[PDB]
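Trainee: Below you will find the structure I want to go over with you.
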Amino acid sequence: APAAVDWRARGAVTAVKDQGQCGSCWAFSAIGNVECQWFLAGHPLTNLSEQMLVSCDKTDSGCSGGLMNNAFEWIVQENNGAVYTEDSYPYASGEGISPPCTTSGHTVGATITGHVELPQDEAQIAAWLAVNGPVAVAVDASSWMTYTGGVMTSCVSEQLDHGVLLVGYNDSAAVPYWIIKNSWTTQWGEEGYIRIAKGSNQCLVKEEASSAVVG
Ligand SMILES: *[C@@H](N)CNC(=O)[C@H](Cc1ccccc1)NC(=O)c1ccccc1
């Protein structure tokens, strides 16, 4: 694997979004992954719908929580692999209110055929990310409220509570780090992003890493 990767520089990552006052990070993580994978598949970078998952995906629990794996599963097995555009199915749960599911007239932004899980190994995850793009991961963001910038090194790593997106790493730095996309606006952290120490399983980052498959 390369010494450093940043898929943002490859224009493969969309703008930082805002989940608002809603427990829908799982949806943002999954959808982000699908966005990046769709671009890297040879298609235009399209903003996709988190609201599709929050409202329609009943395997998960809307604004109270859910799982990225469950989202990919639901997309393939229930929604024929379709991921709608954010433009034709916009996010509306910003204040905590989830509209009902609508299945007439929406526009398919991406089409996935499956998903893969990555080993609980930062090296193997990086090895994947360097080739096939950004990875949906679960973390312990309990100590993230106070993050303002820099490489976090003593992140509270107890129990998973947040869904974020690995978009790259840097093994060349004095302290090697993961570059992580969050869904807490651009005011938080490093322009919406956060760098965490790589190799010491910070925030339990290596626990649940998955990626969609765009056949
Ligand atoms: C983010 N603000 C919403 N939080 C959750 O959805 C929360 C944490 C989470 C971790 C990994 C992947 C997705 C979400 N959900 C859970 O703790 C959880 C666990 C088991 C079943 C449902 C929800």
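Since chain A takes its numbers from Swiss-Prot, the residues it shows come out as 123-337.
The deposited model was determined using X-ray crystallography, 3.1 Å.
From the backbone N, Cα and C atoms, a Cβ is placed for every residue, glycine too.
Straight out of Swiss-Prot:
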type     : residues      : note
ACT_SITE : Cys147        : active site
VARIANT  : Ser186 to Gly : In clones 1800-2 and 1800-4
VARIANT  : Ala204 to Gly : In strain: RA
ACT_SITE : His284        : active site
VARIANT  : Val286 to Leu : In strain: RA
VARIANT  : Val286 to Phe : In clone 1800-4
ACT_SITE : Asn304        : active site
VARIANT  : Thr308 to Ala : In clone 1800-2
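Describe each of these features in terms of where it is and what it packs against.
Mentor: Around the Cβ of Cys147 (active site), 24 further Cβ atoms fall within 10 Å across all displayed protein chains.
Neighbour density for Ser186 (variant position): within 10 A of its CB lie 10 other CB atoms from the protein chains shown.
Under DSSP, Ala204 (variant position) is assigned to a strand (E or B) in the three-state scheme.
Cβ-based neighbour count (10 Å, all protein chains) for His284 (active site) stands at 20. According to DSSP, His284 (active site) is assigned to a strand segment.
Note on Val286 (variant position): other Cβ atoms within 10 Å of its Cβ, all shown chains, come to 29.
Cβ contacts within 10 Å of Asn304 (active site), excluding its own Cβ and spanning all protein chains shown: 27.
When secondary structure is read from DSSP and collapsed to three states, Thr308 (variant position) falls in the coil class. With a 10 A radius on its CB, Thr308 (variant position) counts 14 other CB atoms from all the protein chains.
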Trainee: Of the recorded positions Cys147, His284, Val286, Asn304, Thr308, which ones put their CB under 6 Å from ligand 1?
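Mentor: Checking each Cβ against ligand 1, the ones under 6 Å are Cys147, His284.
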Trainee: Find the shortest Cα-Cα separation between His284 (active site) and the recorded positions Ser186, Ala204, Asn304, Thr308, and name the residue that gives it.
Mentor: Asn304
